[PDB]
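Notes follow once the structure below has been shown.
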Protein chains: 2
Amino acid sequence: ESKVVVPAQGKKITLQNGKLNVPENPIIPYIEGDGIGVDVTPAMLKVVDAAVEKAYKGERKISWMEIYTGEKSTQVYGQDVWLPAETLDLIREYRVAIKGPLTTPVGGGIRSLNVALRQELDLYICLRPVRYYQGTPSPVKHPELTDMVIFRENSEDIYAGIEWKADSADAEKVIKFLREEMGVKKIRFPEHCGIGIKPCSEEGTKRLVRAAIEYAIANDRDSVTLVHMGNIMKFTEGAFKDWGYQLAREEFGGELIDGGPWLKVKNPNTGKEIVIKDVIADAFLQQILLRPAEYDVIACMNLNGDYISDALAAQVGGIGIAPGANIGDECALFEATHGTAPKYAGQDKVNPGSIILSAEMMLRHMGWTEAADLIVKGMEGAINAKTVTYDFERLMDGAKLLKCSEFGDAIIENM
Amino acid sequence: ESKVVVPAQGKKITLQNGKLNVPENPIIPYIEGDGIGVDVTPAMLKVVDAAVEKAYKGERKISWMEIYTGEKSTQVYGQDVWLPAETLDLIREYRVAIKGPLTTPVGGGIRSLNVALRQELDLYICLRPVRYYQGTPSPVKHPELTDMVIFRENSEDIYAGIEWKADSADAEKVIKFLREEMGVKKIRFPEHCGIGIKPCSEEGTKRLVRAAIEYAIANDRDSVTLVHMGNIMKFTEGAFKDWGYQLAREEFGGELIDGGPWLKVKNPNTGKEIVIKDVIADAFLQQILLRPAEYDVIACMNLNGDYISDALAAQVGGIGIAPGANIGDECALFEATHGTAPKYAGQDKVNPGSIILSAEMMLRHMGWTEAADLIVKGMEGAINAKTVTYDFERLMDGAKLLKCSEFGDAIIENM
Ligand SMILES: O=C(O)CCC(=O)C(=O)O
Ligand SMILES: O=C(O)CCC(=O)C(=O)O
Ligand SMILES: [Mn+2]
Ligand SMILES: [Mn+2]
């Protein structure tokens, strides 16, 4: 029997015509998260409640409902229950949810729980905005020049988990087929060879890129850059870029800039000419360091998005405070983007900034922009005040060391 | 008939027992390179000749022999001759060669010429050392903490070019096979879907990792880090890491550090305990910025190596002066690692640092360490003297702007 308790006071968010109908008392499912989730989640709940209370003068209030996934799920439902069917059902049913870091066990043949949540709920958009918060200790000279929003495709690519182990009967079978029936000759060593499949479809590419362009329009952003490795992988990465440009032309009236290949899409609200361009992935990893100001909205495939998001987070000193969201047509799951750091679990020491900023994204997604704005304001003030957790403090001089919970309070105090 | 002229004075380098027998007058094949290759190659030839002349007091002298690949090949041999069979033969025959940047044409269905050279000559090691040269304008605060050597697997991975176009009969065939015979269910959108294959074998992984560990030993390096995405791709990237550790144990007496998974390999010459460790690729892209001093020799797959090498080059301000080598058991091809920048071709303006430093690697590979040391010394002095090309100069104050050829002279002057 389920151990999830539906809040007595609270109402389910609904979806109508692609628009969320959020009540003043929405029930929001939340997954504590493994390791440090025990530290960061309480801080997030308190910070969000304060922002909501302050923004709407007590008129609105979230009814938090704990659901399970990960190590805590096994402890609540038993041995092999890492991801309960009800969790997938509840997230879909309640439309909006948030979670702390999750870890996948090894030895049992189970694949990434984070990816499982994304694929099973068809949350095809991994949204990762990366900006700099003044006062944050950064390894680069000008982190303030970084203000990007990453639209990472979440349902395809090698990240889809389609592969076979070297020497397995399946691997031999696939390799045999490829060589004998497909005439593949580029497999350097066919024996003791692992094989993975990388899929990329037109519908997959277009729904991701459509969301990216719509975001640029809605937020009056300057450009959308299709990042890919099409020079090497023409049929997957290359097709992604091709379909991205095609979508811009076919659905957003994209016009040619100069002799190509860049396009300009007129923002139907501001009249701003949004530039649609593309950069080879490896070169892009250099350009984010060398010319960050030239980039804004980024649209890319699963793996590249994972790399780009992490690299960007690192350079702005946001490795531990990078917000993230997994959005689909029916529901959305916001999440802390860092690991579980089990060594510090329960020490009330880690930075709750990531999950808090992800809650900021959640609030904005629900249409509660005032509360979201309050969290952004609190984070900016706390960081600028140099009242921070150990991860920031250790890289700074003249900073006040704060516990995880205390930093949560600092954010509230700066709202 | 061939238009390659074998130098009258000069002798072929030979290979015996895995050791190169280099004469005092070795014939070295060289490919000018497209675009700026017309600028950087002459500078390289002059710099190398000066280093050789100075190091060995006129006793040794390279007999340069021009061979063709790329745009210049089509002009020398005709319309469709992008990569002549003789070029592959000559490089193998002469054992050591160098080349300027190469570009692959689009529209003719031809794949990367750089990859073609690597795969066809089985140059399985892409060696990319990345260090900082004092005085180089860098986007990071402490580029001097970067001193790494990248061992990128060069014959496998998605980089192998095994793929089929969306809607092609072949793609449909493969997808059908995967779904109906392999029972694959993770292909989100089977229609209008491009497909790529990612292979990774035990022999491929081990020969790359073997070279990496041997390099750490020969150069008394502190550690070898296996970089991979095994948490997501268990059978390719994960297997790579597994085989890498296994090789360390089976062939280099690797011992367990603490409770694992790190290993220590005793350097048989210095007694130094070389640490063998591993880091997930996305996290590694963050760690190179946050904790560069903790890394040294890196062993990774093709694609990850491409990303890591470019990211590292960018952070030390070496985007245009990053050396590179493609090494196999029978021959080796050193190369400028940047693009062709056709806009500046012939303007004697671009930085010849990349191809020159690659020539430094070449000289060292031939056992001519004195000459190689002279080039390193010249580069360090020229850069530190602030007498540099536009790409450096534009990011600095109080620097003397030099043409490509002039920077070549500056290097010589600082030898
Ligand atoms: O894949 C996982 O298990 C963790 C989530 C992750 O690192 C990501 O894809 O960014
Ligand atoms: O692949 C090419 O054509 C250029 C060489 C390259 O960028 C590389 O693999 O680093
Ligand atoms: Mn990640
Ligand atoms: Mn490259």
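Heads up, chain A uses Swiss-Prot numbers, so what you see runs 2-416.
Header lists the method as X-ray crystallography, 2.1 Å.
For all residues, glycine too, the Cβ spot is worked out from N, Cα and C.
Quick look at what Swiss-Prot annotates:
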MUTAGEN   A:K100 to R or E  Abolishes enzymatic activity
BINDING   A:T104, A:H339, A:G340, A:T341, A:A342, A:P343, A:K344, A:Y345, A:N352, A:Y391, A:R395  NADP(+) binding site
MUTAGEN   A:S113 to A or T  Decreased enzyme activity. Loss of phosphorylation
MUTAGEN   A:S113 to D or E  Reduced affinity for isocitrate
BINDING   A:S113, A:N115, A:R119, A:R129, A:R153  D-threo-isocitrate binding site
MUTAGEN   A:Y160 to F  Nearly abolishes enzyme activity. No significant effect on substrate affinity
MUTAGEN   A:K242 to R  Impairs enzymatic activity
MUTAGEN   A:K242 to E  Strongly impairs enzymatic activity
BINDING   A:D307, A:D311  Mn(2+) binding site
BINDING   A:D307  Mg(2+) binding site
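Within the same chain, residues at least six positions away from A:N115 (D-threo-isocitrate binding site) with a Cβ under 8 Å of its Cβ are A:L103, A:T105, A:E336. Cβ contacts within 10 Å of A:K100 (mutagenesis position), excluding its own Cβ and spanning all protein chains shown: 28. Less than 6 Å separates the Cβ from ligand 3 in the case of none of the recorded positions A:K100, A:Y160, A:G340, A:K344, A:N352, A:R395.
Using a CB-CB cutoff of under 8 Å against chain B, the recorded positions that qualify from A:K100, A:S113, A:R119 are A:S113. For A:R119 (D-threo-isocitrate binding site), the same-chain residues 6+ apart in sequence whose C-beta sits under 8 angstroms from its C-beta are A:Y125, A:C127, A:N155, A:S156, A:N327, A:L334.
Proximity of the recorded positions A:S113, A:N115, A:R153, A:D307, A:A342 to ligand 1, judged by a Cβ distance under 6 angstroms to any of its atoms, singles out A:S113, A:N115, A:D307 in sequence order. When secondary structure is read from DSSP and collapsed to three states, A:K344 (NADP(+) binding site) falls in the coil class.
Here A:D307 (Mn(2+) binding site) is compared against the binding-site residues A:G340, A:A342, A:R395, and the shortest C-alpha distance is to A:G340. A:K100 (mutagenesis position) carries a strand DSSP state (E or B).
For A:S113 (mutagenesis position), the spatially nearest entry among the binding-site residues A:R129, A:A342, A:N352 is A:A342, judged by CA separation.
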